[PDB]
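One structure is given here, and the rest of the page talks about it.
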Amino acid sequence: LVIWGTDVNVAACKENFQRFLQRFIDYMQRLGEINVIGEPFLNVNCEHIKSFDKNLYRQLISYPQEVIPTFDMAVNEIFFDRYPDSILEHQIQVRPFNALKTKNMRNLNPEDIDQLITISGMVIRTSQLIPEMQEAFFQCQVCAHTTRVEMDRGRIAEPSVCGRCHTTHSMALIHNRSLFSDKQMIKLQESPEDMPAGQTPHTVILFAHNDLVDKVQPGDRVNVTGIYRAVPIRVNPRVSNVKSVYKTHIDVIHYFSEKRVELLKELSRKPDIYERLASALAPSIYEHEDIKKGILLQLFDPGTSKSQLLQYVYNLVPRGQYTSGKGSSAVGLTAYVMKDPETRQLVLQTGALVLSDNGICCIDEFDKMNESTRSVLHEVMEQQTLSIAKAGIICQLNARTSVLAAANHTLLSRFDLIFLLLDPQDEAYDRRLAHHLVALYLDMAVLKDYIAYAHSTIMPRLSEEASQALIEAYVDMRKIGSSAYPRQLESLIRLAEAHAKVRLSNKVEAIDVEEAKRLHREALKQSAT
Amino acid sequence: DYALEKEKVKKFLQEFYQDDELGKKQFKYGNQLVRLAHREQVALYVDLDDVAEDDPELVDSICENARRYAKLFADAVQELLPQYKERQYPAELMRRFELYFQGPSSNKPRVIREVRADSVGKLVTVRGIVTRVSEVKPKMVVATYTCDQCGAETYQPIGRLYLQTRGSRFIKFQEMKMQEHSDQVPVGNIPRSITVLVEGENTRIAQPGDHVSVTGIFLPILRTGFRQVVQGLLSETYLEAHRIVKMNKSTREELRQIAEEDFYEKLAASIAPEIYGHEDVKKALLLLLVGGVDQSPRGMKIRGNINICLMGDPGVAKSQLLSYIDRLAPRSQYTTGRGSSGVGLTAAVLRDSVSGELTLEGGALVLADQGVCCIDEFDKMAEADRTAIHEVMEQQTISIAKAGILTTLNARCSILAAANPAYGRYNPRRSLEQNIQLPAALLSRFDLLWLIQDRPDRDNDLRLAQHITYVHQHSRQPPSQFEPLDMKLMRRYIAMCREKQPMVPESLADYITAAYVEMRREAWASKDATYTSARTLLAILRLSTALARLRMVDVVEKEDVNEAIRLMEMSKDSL
């Protein structure tokens, strides 16, 4: 007795696993927490258990579609015997978390179907609600008996097994308890963030159901486990001629450095990295170092070093998105609202700003933006989220992001900050600039983690060390020629936010606020007439 | 000879892995075999040259019957596994394990036009230029189907039956388009390009535009189907590309007396013959006909781009020369303002019938990887086509941000351009952006701007009269003694200059900045419409950086900087 279609013996490892659930102990705290509280739906990891049992294990991915059932049985064989006088109607289906090291579904085989897998991706979109049919019954004709079909247990969720008598679902389904099924598409996007670039990653035909329905949102970051499925592509549903590729779609079943740090700690100990990294930052160009400064903070004449810098930011960073006006409107950021014309139904069509939540926006051509757009940015920046009240999905769009741009409107007030690329009109500085090029004719990855651990770990606090100083400050910043009683403070703190997001110090003083004075000052001065 | 020597090739293949010690006490081909059964390498290539040294059978024979000696190469490899095995078609039957082919120049990379009725069943290699990059899929090959009443695996390549993946035999495949090189078409014909059959680990491998290898060759999996080549229903032999491989890299005055005298004097007098003088422009064309692509390691990635615009179209029939340029220029394509969409330059996507889902195929720029980019009517490239341009500023600039596809392709070419003037002819009273209308913002970006005022110089007109009137007397358009040349020879005269990869004497570091100071000093001092940048300095450098390619110094010299100055002094109201 065997399943040659998947090569599993009669239960084939079962009685190793029944004892496993009792032998795991050091589960035994969790074994009752499911029955006694009523919280089913196991949530394993990349199963580390492989220290216990390999014959149980190797199977885990292997053809385990015939095993997870036996698990959801074998657990319940034990669990129903554990606490049968609890809420035992809570059947258990497993939901792994940070599963086995997926080979980046971009790369997985044609083979790689009966395979528990996980994403390293990002969401493009969700289904929103479209579940599907569950179970059948037709009517036949000896005084028409209503004949169970997929109501008949043992039969299959095929196509064409339900090719007649729709009310024998479509009303009877209510009258006969098969209330239609349940499945949720999603379009995700594999994205390794430093992909080779050009060649591009794999979006997802997600479909699988469970009432983990919608607990993955659009734009979401991934912690997500699944299993493959696919289906041969007909040349037509009207025919049997065959497109010999199967239409992949996935069973959602989800839920050194210290030495570098010590090196960072030296960089952290190092006192003028604000200057040194500035001396390292955007190194490509000579002066306008002052401009180069705030990118670190913000990390924390056409293209005249500009997109370069923004591309330096683009290059430096996964989290961000470069674009600009004048060919790409707000749509290249957001509010590209439009349909899937193959299906003729609106989609929350958007752009870079939706790529930019907890990110850094590299717009250009800010002069070129419309009022049919740029009223977006009138609204965005005062929000850091974007109300999309639209046809299929009325919502708002958290874009809790960062921005910067430059161009060659009363609301410069908002801006992070941009500066004045003006002419020094000095042949010598040109020569210095020329020399910079004539001379032209690692730190990043260190930086890349320098920025990170603070984005991982650090949380400044501007307390009475220097909370006063802000109060001392905008006094000093307002008063000359007496505005800083506006959110300049909230900018200033957003600048003083940085140096303590630098340095791995969660606490702040005048220095590490005081630098931000010069910045906003010089930024005010250079922007002042 | 073919259908019944099965024992030999199996005997042969039984011994050829044994025919040497080059696979470490095994032949190199057997080196992979232990690596095959251990799943170390799974696909295989074959240098067929190693067989002809002792047995041109299976070399000339496979060349006569690729399919059979493909298919027969497999069926031995089918039963050869147990000899190296570490443990109808049994399940593993080369199921993820693959075979390709290679070897001598008997299979030279052939021309997309030269596929034939002879090319059926043929051993088949090709080079040329790539495009039509499909969305890959996996792809089954064998319906490992179910005899449900009977149990164990059953295989069809093809009612109540089910067809089930668990034992079926799949592959990752694509569509591709090889194209002619734009080099072996000195012709009044279309540079042909081909529907390509694309598979294996040679999918997900490469981008358009590349000059490449191929082997467009049948699979061992089937001879014809159930019988020999004669059949009644048959889909197409198209190009079953095996071993697609990039081409990174394929008349001396010392032995001859050729490059000695200044091409930058001479090459003018032997290029642009019909042209009515104004060789000054031709210099940059000569410079671009040199280009600056092959760089030395100083990071000058913008060296490759000689980004020129020419302003105003029935300027001598300057409309013509771009063909002359393309007649010179390989890796070169011509386009026009409003002739097509941006995919005249860029790329776009939709379904196809033959194979591959939504092949991205691209335009001239996508075709011009480090090419020569030639335009009609730059003004009509309205805002859409103004744009990737304004990216192609930046070299590898065909970027995508679309639902399924978000790549960039390597737009790496260099740009000469023809743009009609703003609805009216050039006018000294009207500016660029008044007599031109395109962005100054772009025009700025161009390495140089040059105009050809069709103006009342009655004597030069009278020369032009003399010029054209000499035409249809003859084709002696440069009758002052210049000996014309073969654009291939010119290309050979070009190529040696391309490979120079010079690098200045840093002591010159003054002389440029020295001058660029005074140059930019005067411009910003003069405060006229002329406006420059640091890209000037690059351009300035970049010119000289090409001037020395012809002035084959391998470094750079004063004169080029003095010449590039003189070019700029010649550029001075070149508009």
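Each position is counted from 1, following the chain as shown.
Even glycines carry a Cβ here, placed using N, Cα and C.
Swiss-Prot lists A:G198 to R (Swiss-Prot position 364) among its mutagenesis entries, and the accompanying note reads: Reduced MCM complex DNA helicase activity. No effect on MCM complex formation. No effect on MCM complex ssDNA binding and ATPase activity. Neighbours of A:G198 (mutagenesis position), defined as other CB atoms within 10 A of its CB across all chains, total 17. The secondary structure of A:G198 (mutagenesis position), as reduced to three states from DSSP, is coil rather than helix or strand.
The ATP 2 binding site annotation in Swiss-Prot covers A:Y286, A:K306, A:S307, A:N408 and rests on a large-scale study or a structure entry. Taken residue by residue with DSSP, A:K306 (ATP 2 binding site) is part of a helix. A:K306 (ATP 2 binding site) is surrounded by 19 other CB atoms, counting those within 10 A of its CB over all protein chains shown.
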Packing count at A:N408 (ATP 2 binding site) (other Cβ atoms within 10 Å of its Cβ): 10
Those residues of the chain, 6+ apart, with a Cβ under 8 Å from that of A:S307 (ATP 2 binding site): A:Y322, A:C362, A:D364
Distant-in-sequence Cβ neighbours of A:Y286 (ATP 2 binding site), under 8 Å, six or more positions away: A:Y429, A:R432, A:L433, A:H436
Chain B, Cβ under 8 Å: which of the recorded positions A:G198, A:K306, A:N408 qualify: A:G198
Largest CA-to-CA spread of ATP 2 binders A:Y286, A:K306, A:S307, A:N408, angstrom: 20
Separation of alpha carbons, A:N408 (ATP 2 binding site) and A:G198 (mutagenesis position) (Å): 30
DSSP-derived structure type at A:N408 (ATP 2 binding site), helix or strand or else coil: coil
